[PDB]
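Peer 1: Can you read through this structure? Questions will come right after.
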Amino acid sequence: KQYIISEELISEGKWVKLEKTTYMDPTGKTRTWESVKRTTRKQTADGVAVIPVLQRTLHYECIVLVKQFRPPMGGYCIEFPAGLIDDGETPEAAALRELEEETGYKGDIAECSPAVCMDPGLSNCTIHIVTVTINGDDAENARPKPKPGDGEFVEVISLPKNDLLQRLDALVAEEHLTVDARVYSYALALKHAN
Amino acid sequence: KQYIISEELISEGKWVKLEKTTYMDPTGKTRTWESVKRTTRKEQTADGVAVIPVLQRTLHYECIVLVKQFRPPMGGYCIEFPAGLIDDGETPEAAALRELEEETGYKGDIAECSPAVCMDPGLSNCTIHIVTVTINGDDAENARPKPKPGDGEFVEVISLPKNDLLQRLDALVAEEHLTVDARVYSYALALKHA
Ligand SMILES: CCn1cc(CNC(=O)c2cccnc2)cn1
Ligand SMILES: [Cl-]
Ligand SMILES: [Mg+2]
Ligand SMILES: [Mg+2]
Ligand SMILES: [Mg+2]
Ligand SMILES: [Mg+2]
């Protein structure tokens, strides 16, 4: 019933563009929206985010997160490891690679979402969420080696899965960090389950 | 270590702008980023709210109330938590309960309110509060609830059982062209993972 009629470029940077989208509303009235897109998409999605479940015997299961300065936020954020998918790369492969580069952990794929939207009122940006388990007792994950790309500066923060939401709240309260909405949503549901 | 040095307007719409962000990297070197912001944020502690609405009714399994809308940036239909921008002077809780009623017809009760969390921090400064609200589906107010959508706003309500959320989302994605939001999918995943 609703659909895109046209898109007008407003401004294109190296990484991001802003468009004016014209669309037909379900009454048959014509309407405009300001839309953001990445200039990098080729892929099933722009990016992957990895939910990394660190499993060590005789320990709580942990969710492995990352902390990094985010220029658009003007501050540090706590997030799932994540990055853009390389042209020709599979989401699964992008997940294991990003996870290794950002955390040093080598992990196994458990499940992979369809493409899901990041902020559909604002952008067309999509990701695959990839659940990965990490056998923390294997020698390759003993002293995990983070291999950052150029200009990446990532701190790793592992938090117990069964207390994730209280732990994140603590970090916000004391460290003045910004938690990612997908992280926070996952944490909420761990508490809301049953 | 890292901080913003300057922010230069590249293009400003009515709703969104694009900025050339200059910052200090942790090595002491100056770098740039392209940043999206909204033009609408004033003194709100966040741009918007998303509501996690837990519909509770005697002798029913709890349902998560979700909305389906056409999203011009995406060029299609998306399934999301009920959400909107926080009006100037409005509390996040008030905005959550107001958007929930407008989008779904339901009158909720506040359960909890997150701190400001980031929507896509590699791209934008956009933030929300994620507000958990219970809905007393036994109350006569919530019996046959009518959305009160604004001018040009057209929302469908989809209530799904919490205890099977991920499979039910997967089944809807299998039947039609539509994208699930990343926060909704994250929440459904953690419910499975718990
Ligand atoms: C469908 C009816 N309607 C019109 C508006 C006004 N436009 C915007 O809020 C907006 C925000 C971000 C980018 N572009 C446009 C809100 N609902
Ligand atoms: Cl798991
Ligand atoms: Mg990354
Ligand atoms: Mg990376
Ligand atoms: Mg809305
Ligand atoms: Mg609304």
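Heads up, chain A uses Swiss-Prot numbers, so what you see runs 14-55, 57-208.
Per the header of the entry, the method used was X-ray crystallography, 1.8 Å.
The backbone N, Cα and C atoms fix where each Cβ goes, and this holds for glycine too.
Quoted from Swiss-Prot, the note attached to the mutagenesis of A:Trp28 to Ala states: Reduces affinity for substrate about 8-fold. Strongly reduced catalytic activity and strongly reduced affinity for substrate; when associated with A-46. Among the features that Swiss-Prot reports, substrate binding site is placed at A:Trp28, A:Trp46, A:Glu47, A:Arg51, A:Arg84, A:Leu98, A:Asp133. One mutagenesis experiment catalogued in Swiss-Prot, A:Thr45 to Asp, is accompanied by this note: Phosphomimetic mutant; unable to generate ATP in the presence of diphosphate. While the structure shown retains the original residue, Swiss-Prot records the mutagenesis experiment A:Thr45 to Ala with this note: Impaired phosphorylation; generates ATP in the presence of diphosphate. Among the sequence features in Swiss-Prot, the mutagenesis site A:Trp46 to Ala is noted as follows: Reduces affinity for substrate about 6-fold. Strongly reduced catalytic activity and strongly reduced affinity for substrate; when associated with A-28. Swiss-Prot documents A:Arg51 to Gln as a published mutagenesis change and attaches the note Reduces affinity for substrate about 15-fold and reduces catalytic rate about 17-fold. Look at Swiss-Prot and you will find A:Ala96, A:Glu116 tagged as Mg(2+) 1 binding site, backed by experimental evidence. Listed in Swiss-Prot is the mutagenesis experiment A:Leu98 to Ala, annotated as follows: Reduces affinity for substrate about 6-fold. For A:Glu112 to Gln, Swiss-Prot lists a mutagenesis experiment annotated as follows: Catalytic inactive mutant for both ADP-sugar pyrophosphatase and nuclear ATP-synthesis activities. Reduces catalytic rate 6300-fold. Annotation comment: Swiss-Prot describes A:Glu112, A:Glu116, A:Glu166 as Mg(2+) 3 binding site, evidence class experimental evidence. Taken from Swiss-Prot, the feature Mg(2+) 2 binding site applies to A:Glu112, supported by experimental evidence.
If you look at the structure here, what lies around each of the features I listed?
Peer 2: Around the Cβ of A:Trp28 (mutagenesis position), a 10 Å sphere holds 15 further Cβ atoms from the protein chains shown.
A:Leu98 (mutagenesis position) carries a strand DSSP state (E or B). Taking all protein chains in view, 20 other C-beta atoms sit within 10 angstroms of the C-beta of A:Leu98 (mutagenesis position).
For A:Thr45 (mutagenesis position), the number of other Cβ atoms no farther than 10 Å from its own Cβ, over all displayed protein chains, is 15.
According to DSSP, A:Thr45 (mutagenesis position) is assigned to a strand segment.
There are 19 other CB atoms within 10 A of the CB of A:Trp46 (mutagenesis position), with all protein chains counted.
Within the same chain, residues at least 6 positions away in sequence whose Cβ sits under 8 Å from that of A:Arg51 (mutagenesis position) are A:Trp28, A:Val29, A:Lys30, A:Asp60, A:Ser137, A:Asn138, A:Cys139.
For A:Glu116 (Mg(2+) 1 binding site), the number of other Cβ atoms no farther than 10 Å from its own Cβ, over all displayed protein chains, is 27.
All protein chains included, A:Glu112 (mutagenesis position) registers 25 other Cβ atoms within 10 Å of its own Cβ. In the three-state DSSP reading, A:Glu112 (mutagenesis position) counts as helix.
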Peer 1: Tell me the Cα distance separating A:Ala96 (Mg(2+) 1 binding site) from A:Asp133 (substrate binding site), rounded to the nearest angstrom.
Peer 2: 16
Peer 1: Here are some binding-site residues: A:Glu47, A:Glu166. Which one has the most Cβ atoms within 10 Å of its Cβ?
Peer 2: A:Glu47
Peer 1: Using the Cβ center of A:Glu112, A:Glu116, A:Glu166 as the Mg(2+) 3 site position, which other residues in that chain lie within 8 Å, going by their Cβ?
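Peer 2: Everything else in range on the chain: A:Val80, A:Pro95, A:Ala96, A:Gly97, A:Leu113, A:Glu115, A:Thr117, A:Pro160, A:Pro162, A:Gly163, A:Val168.
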Peer 1: Running a distance check here. Ligand 1 versus the recorded positions A:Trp46, A:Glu47, A:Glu112: which have CB less than 6 Å from one of its atoms?
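Peer 2: A:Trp46, A:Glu47, by Cβ distance under 6 Å.
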Peer 1: Could you round the CA separation between A:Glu116 (Mg(2+) 1 binding site) and A:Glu166 (Mg(2+) 3 binding site) to a whole angstrom and send it over?
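Peer 2: So the Cα of A:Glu166 (Mg(2+) 3 binding site) lies 9 Å away from that of A:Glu116 (Mg(2+) 1 binding site).
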Peer 1: Just to verify a number: CA distance, A:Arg84 (substrate binding site) to A:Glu166 (Mg(2+) 3 binding site), in angstrom, no decimals.
Peer 2: 11
